[PDB]
Amino acid sequence: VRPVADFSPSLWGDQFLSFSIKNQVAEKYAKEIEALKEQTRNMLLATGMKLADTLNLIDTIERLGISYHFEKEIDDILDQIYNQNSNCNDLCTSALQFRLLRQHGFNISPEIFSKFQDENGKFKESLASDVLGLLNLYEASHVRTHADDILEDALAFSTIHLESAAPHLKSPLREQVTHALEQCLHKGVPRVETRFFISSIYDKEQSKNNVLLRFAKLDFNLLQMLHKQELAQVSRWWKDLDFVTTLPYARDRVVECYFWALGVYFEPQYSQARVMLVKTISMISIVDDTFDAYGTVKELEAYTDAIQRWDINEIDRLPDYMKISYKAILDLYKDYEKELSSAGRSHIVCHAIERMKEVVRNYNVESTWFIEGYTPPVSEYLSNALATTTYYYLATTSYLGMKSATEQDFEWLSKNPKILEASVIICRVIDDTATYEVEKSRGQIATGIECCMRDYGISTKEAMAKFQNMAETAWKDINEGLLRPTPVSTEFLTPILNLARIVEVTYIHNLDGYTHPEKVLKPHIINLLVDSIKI
Ligand SMILES: C/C1=C\Cc2ccc(cc2)NC/C(C)=C/CC1
Ligand SMILES: [Mg+2]
Ligand SMILES: [Mg+2]
């Protein structure tokens, strides 16, 4: 109750509080899109297309962010391509084939890349002057599984040569290439990459397809109207409880939390789900700050205890300010119960609650360790720190609003499947690398990186690197987790992959973009939620 937190306040003020949809623009946009959608569908169903032209078609529709209209169409075509083991075998076309099929769960063999390597298993340097090939190899290299050692040098090979070529390339290729080196496609946030592709690249293409371009622009701008509605409604919900003033020790980041929810899914069909999810993110952010930047060892115990018991009767046992958090929390979940009552999917809230209880227990442990000055071995540290990412919790939460999610889906998730552990590890390891210094100067001894130095007996940098490996292993596990046959439908894997993406995108350049949103998140939020795409 006496630590002075240097949390910058919300960048946004009330600018998101009111949004009145221009129903006439909306209906106009919607009507034209039906037509462009249909034309685009026929583009996909065109018969007798070259392989390379079909893959570029699907890639472009995917990068323009409109692929969610043609899930069946795009699937059938990739299925067909997979089962054909094909005979268009230039580097460009092969790497793109590999990437698209793999991203869709088709376990295409990495043997396709042998024709491009010497007898030493190294990529032929004679390819260093095929820039489009190098670019697609580069993107493909980020979808490695552990079975794909054949690609172990694709990333360094393509990188060194893209770097060397980039400055002399025409536009917008030069810009595409430069952006890819900064942010690969597979690990970027979908809305972020789509907005960059439409405005910065495709729109400046000499060969651009006008139908697809108009389509992409109207759709993005139309969905954005929805997100703005969601954000506004969520902004009033955040307002009508005023933790801004009530709980001034906490980070005020509901816009940043909505961005997180939007990264997990952007499709209109997940509107209910996004709104539930972002509420949870906001709330848990509060609890996190509570344990970490204000409440006392004594108060936290009462808090954890109450959370585990989960009944209002316990409020009185908590100091006045924790009564606020605590009731809001309990209400939020009764709200969820109401929203889901309509469809009789109300029972499923308990899975999310159980995961929240878990997070809090581990927050309390993390606190005990801080007081005692305990520096666990990495094993023990991880056994506790993984859940305090909140990622088991958010992933579970992300299913609430999803109308098709069943009990078997939650029963899979509850077992900590490998794809979820990987996403959780990526978040943990990235947050620890980014926040090493600030937490260490603030009297932290239980820091993940400290445990790693003290445990293995290695420098701050040697520990930084081991953590990077864990994240890289983790991505290979995510990539392997998407391959068919999948343990649950792909729709329930994507949010977990997306959770991994958001942490990569937000901690880019190794900085806590959530706590300090100005450098990185702000531009994203502006491009996704403030500015429309100029038609
Ligand atoms: C970096 C994250 C963990 C630390 C923390 C906890 C909870 C919040 C913020 C910070 N909420 C939003 C999330 C899930 C951000 C990524 C997780
Ligand atoms: Mg924290
Ligand atoms: Mg950390």
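We're sticking with Swiss-Prot numbering for chain A, so the shown stretch reads 14-548, in order.
Backbone N, Cα and C atoms are what each Cβ position is placed from, and that goes for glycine too.
Noted in Swiss-Prot for the protein shown:
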- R264, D301, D305, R441, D444: (2E,6E)-farnesyl diphosphate binding site (BINDING)
- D301, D305: Mg(2+) 2 binding site (BINDING)
- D301, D305: Mg(2+) 1 binding site (BINDING)
- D444, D445, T448, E452: Mg(2+) 3 binding site (BINDING)
- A274 to T: Relaxed product specificity leading to equal amounts production of 5-epi-aristolochene, 4-epi-eremophilene and premnaspirodiene with cis,trans-farnesyl diphosphate as substrate; when associated with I-372; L-406 and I-516 (MUTAGEN)
- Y404 to C: Catalyzes the conversion of (2E,6E)-farnesyl diphosphate to an unknown sesquiterpene instead of (+)-5-epi-aristolochene and triggers self-alkyation of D-444 and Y-520 leading to enzyme inactivation (MUTAGEN)
- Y406 to L: Relaxed product specificity leading to equal amounts production of 5-epi-aristolochene, 4-epi-eremophilene and premnaspirodiene with cis,trans-farnesyl diphosphate as substrate; when associated with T-274; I-372 and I-516 (MUTAGEN)
- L512 to I: Catalyzes the conversion of (2E,6E)-farnesyl diphosphate to (+)-5-epi-aristolochene and triggers self-alkyation of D-444 leading to enzyme inactivation (MUTAGEN)
- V516 to I: Relaxed product specificity leading to equal amounts production of 5-epi-aristolochene, 4-epi-eremophilene and premnaspirodiene with cis,trans-farnesyl diphosphate as substrate; when associated with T-274; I-372 and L-406 (MUTAGEN)
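Taking the features listed in Swiss-Prot, we show where each one sits on the structure.
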{"residue": "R264", "record": "(2E,6E)-farnesyl diphosphate binding site", "DSSP class": "coil"}
{"residue": "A274", "record": "mutagenesis position", "DSSP class": "helix"}
{"residue": "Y404", "record": "mutagenesis position", "DSSP class": "helix"}
{"residue": "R441", "record": "(2E,6E)-farnesyl diphosphate binding site", "DSSP class": "helix"}
{"residue": "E452", "record": "Mg(2+) 3 binding site", "DSSP class": "helix"}
{"residue": "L512", "record": "mutagenesis position", "DSSP class": "helix"}
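In the vicinity of ligand 2, defined as a Cβ distance under 6 Å, the following of the binding-site residues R264, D305, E452 are placed: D305. Of all the recorded positions given, namely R264, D301, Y406, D444, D445, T448, those whose Cα is no farther than the 10 Å limit from the Cα of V516 (mutagenesis position) are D444.
Among the binding-site residues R441, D445, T448, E452, the ones whose Cα is located within 10 Å of the Cα of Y404 (mutagenesis position) are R441. Proximity of the recorded positions (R264, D301, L512, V516) to ligand 3: a Cβ under 6 Å from the molecule is found for none of them. When the recorded positions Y404, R441, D444, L512 are checked against ligand 1, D444 have a Cβ within less than 6 Å of one of its atoms. Note: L512 (mutagenesis position) has non-local neighbours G276, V277, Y404, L407, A408, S411, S436, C440, i.e. same-chain residues 6+ apart with C-beta under 8 A of its own C-beta. Residues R264, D301, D305, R441, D444, recorded as contacting (2E,6E)-farnesyl diphosphate, have a largest CA-CA distance of 19 Å.
Taking Cβ-Cβ distances under 8 Å and a sequence separation of 6 or more, the neighbours of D301 ((2E,6E)-farnesyl diphosphate binding site) in its chain are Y376, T403. Annotation for the mutagenesis positions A274, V516: lowest Cβ count within 10 Å of the residue's own Cβ, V516.
Taking the centroid of the Cβ atoms of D444, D445, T448, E452 as the Mg(2+) 3 site, the other same-chain residues with Cβ within 8 Å of it are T446, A447, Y449, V451, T460, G461, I462, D525. On its own chain, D445 (Mg(2+) 3 binding site) has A398, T460, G461, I462, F480 as residues at least 6 apart in sequence with a Cβ closer than 8 Å to its own Cβ.
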